[PDB]
Amino acid sequence: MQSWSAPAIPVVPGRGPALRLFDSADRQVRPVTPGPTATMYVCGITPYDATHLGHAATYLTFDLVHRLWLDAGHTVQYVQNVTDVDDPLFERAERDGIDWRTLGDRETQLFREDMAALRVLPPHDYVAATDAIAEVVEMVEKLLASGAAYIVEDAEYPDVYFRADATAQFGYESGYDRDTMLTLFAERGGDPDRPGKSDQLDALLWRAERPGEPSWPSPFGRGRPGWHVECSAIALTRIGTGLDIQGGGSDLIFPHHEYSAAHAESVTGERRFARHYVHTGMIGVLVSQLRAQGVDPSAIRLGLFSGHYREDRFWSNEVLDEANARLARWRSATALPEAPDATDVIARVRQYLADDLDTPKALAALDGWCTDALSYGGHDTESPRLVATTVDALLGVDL
Ligand SMILES: Nc1ncnc2c1ncn2[C@@H]1O[C@H](COS(=O)(=O)NC(=O)[C@H](N)CS)[C@@H](O)[C@H]1O
Ligand SMILES: [Zn+2]
C-alpha cells in the first residue's frame, strides 16, 4: 500500500551515544545494536475510527527511534501493518451502513493525513492484513505440520489454534503469570471458553467461515486470519529473523506480542522473535479535530513529548498550553541573529534521547539554552540555526 509523504530531514553536526531502550522481555534498559539497516515493526491501526492522540503518541515515540537511527547513519526498514479486517470494523460498518472495505480505506487515508501533518516518517513497507493472507496461510500450514497448531474438533466451525505450550519460552515477552494472562486474554479478543481447545490459552490462528463474514480459501478450510499471526507473518516476510524492535502500545504486551513472538519462534526455531520489545504508555481527542481547530502539529508533538514515553499520561488543555508556550519560546530563541554556542546543548539532547528516549530532560535542556539565549544573548552566529536544525532532525519539530 501507499504510505504517506515524508518531511525533509536535515543532517545534524556532531555525534552522540548509540540508542539504549527498555526491553519488556528483559525488563531493563539495554543497548539497541542494529546492523547497517536497522529494523523495526510497529503495530499499526485498526481503521474503524479516527486517529486519537493515543495512537499519535505511540507512532511519535517510534518516530523518535527512526530519527535517532538516521542521525547515527543507519538506513531504516520500518514496517507497519493495517488491521483492515477485524470485528470492530465490521461492527462500525454495520452501524453506519458503510461497506467495511470502504470504511477501512477512508480511515486509513485520514491516518495518512494525520501522520504527514505530524511530520512522522512513513514506514518503508505499509501492509494491509487483507494483502497478507497468503503469508498467514503459509505460516499456519507450517504450524499444523509441526504439531504447534491443531484443528478444533468442531465440524461446524473447524477453527485452527496455536498451542500455548508450542514454545518452551512462552510468557517470556510479557512476564505475566497464567492467571493474569487468562484475565487479559478474555478481554483482549481471546476465547478462553471456546469448546474443544487443548488449553484455554490456545490462540486462534484461523477463524472458520461464519455466515455474514468475509472469507478466504485455504488448505485447512475457508475463513479468515487470527490477529496475532497477521503481525507475525507480515514481520517475518518483510524483515525476517533479524528484527531489532517490535513496538506498540503497552496493551499489546499480552496477548498480542506474546503470541506474535511465539508463532514466529515456533516456525523459525529462533529463541527470540525481536531483539527489543518496546512499549509505549497509554494516553488518556482526535488529531484531525485539533488540526481543524488550527492547533500547530509541532505543539501536538511537544505536548506528547513532555512526558516520558513509557509513562501513562493524560492529555489536557494545560498540556497543550504548555506546549504552545514552549514552541513560541524555541521559535524566539532560534530566530536570534546570535546566541550562545550550541555544542553542549546539542550533545546533551543526544545523550538524553539515547538514554531510553528521555524527552523531558531533552526538552528541559533546550528550554535552558533558549532562556539563556533570550536573557543574555551570545556571539555564535550559527547556533540559533543549528538548534532549529537539531530540533527538526531529532524531534521532528518545525520551528
Ligand atoms: N490510549 C492509547 N495510548 C497510546 N497508544 C495506544 C492507545 N490505544 C491504542 N494504542 C496503540 O496504538 C495502536 C494502534 O491501536 S489500534 O488502532 O487499536 N490497533 C491495534 O491495536 C492494532 N491493529 C495492532 S496490530 C498500537 O500500537 C496500540 O497499542
Ligand atoms: Zn500487531
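By Swiss-Prot numbering, chain A shows 1-284, 298-412, in order.
Recorded method is X-ray crystallography, 1.6 Å.
Cβ coordinates are placed from backbone N, Cα and C, and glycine is handled just like the others.
Pulled from Swiss-Prot:
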type	residues	note
BINDING	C43, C231, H256	Zn(2+) binding site
BINDING	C43, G44, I45, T46, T58, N81, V82, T83, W227, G249, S250, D251, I283	L-cysteinyl-5'-AMP binding site
MUTAGEN	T46 to V	100-fold decrease in catalytic turnover
MUTAGEN	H55 to A	40-fold decrease in catalytic turnover
MUTAGEN	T83 to V	Almost no effect
MUTAGEN	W227 to F or H	100-fold decrease in catalytic turnover
MUTAGEN	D251 to A	1200-fold decfrease in catalytic turnover
MUTAGEN	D251 to N	400-fold decrease in catalytic turnover
Interval bridged by 13 absent residues [Cα of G284 to Cα of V298, Å]: 9
Where the C-beta lies under 6 angstroms from ligand 2, the matching recorded positions among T46, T58, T83: none
Cβ atoms near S250 (L-cysteinyl-5'-AMP binding site) (within 10 Å, other residues, all chains): 15
Recorded positions compared (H55, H256) - highest count of Cβ atoms within 10 Å: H256
Site of maximum Cβ density within 10 Å, from binding-site residues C43, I45, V82, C231, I283: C231
Zn(2+) site shell beyond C43, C231, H256, criterion: Cβ within 8 Å of Cβ centroid: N81, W227, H228, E230, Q246, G248, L252, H257, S260
Cβ packing number for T46 (mutagenesis position), 10 Å threshold: 21
